[PDB]
Number of protein chains: 2
Amino acid sequence: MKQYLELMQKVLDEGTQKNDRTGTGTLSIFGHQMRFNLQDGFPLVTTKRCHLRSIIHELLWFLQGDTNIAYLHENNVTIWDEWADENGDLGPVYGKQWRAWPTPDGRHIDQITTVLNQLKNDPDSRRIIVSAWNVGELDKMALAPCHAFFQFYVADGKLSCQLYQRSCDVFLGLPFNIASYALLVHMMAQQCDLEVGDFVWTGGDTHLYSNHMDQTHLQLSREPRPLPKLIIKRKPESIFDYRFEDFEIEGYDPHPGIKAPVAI
Amino acid sequence: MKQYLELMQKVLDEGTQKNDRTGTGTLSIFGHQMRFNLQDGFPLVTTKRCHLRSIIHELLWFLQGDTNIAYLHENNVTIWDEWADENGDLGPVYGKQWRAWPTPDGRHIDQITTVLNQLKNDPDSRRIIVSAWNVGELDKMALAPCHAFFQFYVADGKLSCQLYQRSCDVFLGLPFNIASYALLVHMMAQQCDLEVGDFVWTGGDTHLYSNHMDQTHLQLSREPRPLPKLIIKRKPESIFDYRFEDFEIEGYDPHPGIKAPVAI
């Protein structure tokens, strides 16, 4: 997509040499922002084929709040397998914070129901936020949330959403991060009888791994294709009742998929 | 400052009509980002005189962690007076979360000491974060944190910091928000023997109140002056031992101060 390729080129042009926790070198910049008008089309990268099956199941699983990977395994979605323990547990990652953030007094706060309620009853609110950055629970999580917090906003009948992503692998994760939250904006908007606005992506440590340099140069030589269109085939009674088959991406005509490896 | 005036003009050119909780109308945009290279000079607005005495005391008070306003009152700093109850209490706002975030198991987490430790011992970390968005404590706070969370980053001997501000009054608060966090970057860098990098400001609901429209037009007719220089007169033994008199702003030559009123 134009904004995504511009970010890639920017990391290449001005990223500084920087290692990760494993020791794998990266080129990195700190602080970046992109805006996708969801009325322009579903923001799925077209310069490489990106599959969404895993992403759709992951979002449904996030919304359900149980952090054991059983549901993902029932659907053969293996993207969380490397972090799960022997029982399929991950600790209180994303979903547990979204749906049942634990307080000091023993309550479990459902942030998704809170924001839905706020979008329907107080759309002007400047505090329609969901955070997964539960400081007291970080140590128990299999990994700290990368997509740490997000805020909603309503103007002129349109729902917008901004995500703060503390750490972003531009090549491997970003395309999926964008699509995930874009999908969630469509779902929230549908549930609040709103049109879709913009998805604003904000990044913290934004990087390209050095072993993704060939892939990055190849992707940069391709021209973005017209964006596809998200169609929601059914309107569920609530944000917790969406099903995998409700979503269809129409008009996706990407350039070929590009594999990128990870070090261990 | 150039970036600040550009944001003002942008809100004017494309902000949509939007009320606040009180009902005071605003012009607002959602999602904006600015970058200030702290080696270029201390980012204190020059298109209107901005006083920092209250801001310096507020930062010291944040760092100390006690949310009663007694220390502010001892120094005749009255900016939190409108939110304080009869005893001078505010509930667990900023400082309590920065220094003693309460967990479900009864611990109090010092995020400032955690990040300092992380900057000294693991500068490549992509999770050097401080959050004041403690979902379980929001109801007890006199008001929810506007400057909600911030992340640090180290590259080439320089400390950078990104702030996510969920709601920003461009005219009245922004100049002070920038200066506050810029000061904190200088202090953290000094304590970690690092040079200053960039302060990245990210905004959520970013607005101009309609009763600030004359002031905004007047400020926009002024040309930014060269930035001033922050001087720290002493190097304290820790981040908790800074004193008001340690800070001096040199070479500040602003255009005249501009008053802006608030509705009640």
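Residue 1 is the first one shown; counting continues down the chain.
The deposited model was determined using X-ray crystallography, 1.8 Å.
Just so you know, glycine gets a Cβ as well, placed from its N, Cα and C.
For B:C146 (active site, nucleophile), other Cβ atoms within 10 Å of its Cβ number 18. The active site, nucleophile annotation in Swiss-Prot covers B:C146.
Counting only same-chain residues at least 6 apart in sequence, those with a Cβ under 8 Å from the Cβ of B:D169 (dUMP binding site) are B:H207, B:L208, B:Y209. For B:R21, B:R126, B:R127, B:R166, B:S167, B:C168, B:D169, B:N177, B:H207, B:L208, B:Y209, the entry in Swiss-Prot reads dUMP binding site, with the evidence type experimental evidence.
The (6R)-5,10-methylene-5,6,7,8-tetrahydrofolate binding site annotation in Swiss-Prot covers B:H51, B:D169, B:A263. Counted within 10 Å of its Cβ, the other Cβ atoms near B:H51 ((6R)-5,10-methylene-5,6,7,8-tetrahydrofolate binding site) come to 12, all protein chains included.
Around the Cβ of B:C50 (mutagenesis position), the number of neighbouring Cβ atoms within 10 Å comes to 18. Under DSSP, B:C50 (mutagenesis position) is assigned to coil, being neither helix nor strand in the three-state scheme. According to Swiss-Prot, the mutagenesis experiment B:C50 to Y carries this note: Shows 0.2% of wild-type catalytic activity, but substrate affinity is not affected.
Secondary structure from DSSP puts B:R126 (mutagenesis position) in coil. The Cβ neighbour count for B:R126 (mutagenesis position), using a 10 Å radius and every protein chain shown, is 23. For the mutagenesis of B:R126 to E, Swiss-Prot gives this note: Shows 2000-fold decrease in catalytic activity and 600-fold decrease in affinity for dUMP. The structure shown keeps the original residue.
Counting only same-chain residues six or more apart in sequence, the Cβ atoms lying under 8 angstroms from the Cβ of B:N177 (mutagenesis position) belong to B:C146, B:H147, B:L163, B:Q165, B:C168, B:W201. The note that Swiss-Prot attaches to the published mutagenesis B:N177 to A is: Shows 200-fold decrease in catalytic activity, 20-fold decrease in affinity for dUMP, and 10-fold decrease in affinity for mTHF.
The subset of recorded positions B:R126, B:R127, B:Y209 lying near chain A, with Cβ atoms under 8 Å apart, consists of B:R126, B:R127.
In this structure, B:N177 (mutagenesis position) is part of a helix by DSSP. Nearest in space to B:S167 (dUMP binding site), taking C-alpha to C-alpha distance over the recorded positions B:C50, B:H51, B:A263, is B:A263. With B:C50 (mutagenesis position) as the anchor, the candidate recorded positions are B:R21, B:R126, B:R127, B:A263, and the one with the nearest CA is B:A263.
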